[PDB]
Amino acid sequence: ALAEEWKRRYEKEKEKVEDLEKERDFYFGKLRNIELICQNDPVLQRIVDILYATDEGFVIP
Amino acid sequence: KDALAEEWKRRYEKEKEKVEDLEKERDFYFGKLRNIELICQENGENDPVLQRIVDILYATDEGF
């Protein structure tokens, strides 16, 4: 019965992985689309800098 | 038979490691979209290119 409990937790975690990678690819696809649109204007350069920022933002507006 | 529960346990640990990395990558990409959205809102200057980027931001995936 311990097999039963751990197989259930593995399948719960695997479903969370699949939902996260679907949401990640959804956002990543838009970012690739926007880079193609940008591919010189200072506003578009700021957008390109956002695409290639090495860390998540934190600044309060 | 005894190693069966240990194998399911190990596969659960591998999936839990993927979650923590996927959440950071998800927040990383979503944060970029929020920043691009903010730049488009602040810019206004009747630019068709920025309007195309806004339409990409809010386009829906008929599959999601």
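Easy rule for this one: first residue shown is 1, then count along the chain.
Every residue gets a Cβ built from N, Cα and C, even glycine.
The Cβ of B:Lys32 (mutagenesis position) lies under 8 Å from the Cβ of no residue that is in the same chain and 6 or more residues away along the sequence. Per Swiss-Prot, mutagenesis B:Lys32 to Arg (Swiss-Prot position 220) is noted as: Abolished acetylation by KAT2B/PCAF, impairing kinetochore-microtubule interactions during mitosis.
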>> DSSP secondary structure for B:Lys32 (mutagenesis position), reduced to helix/strand/coil, please.
In response: helix
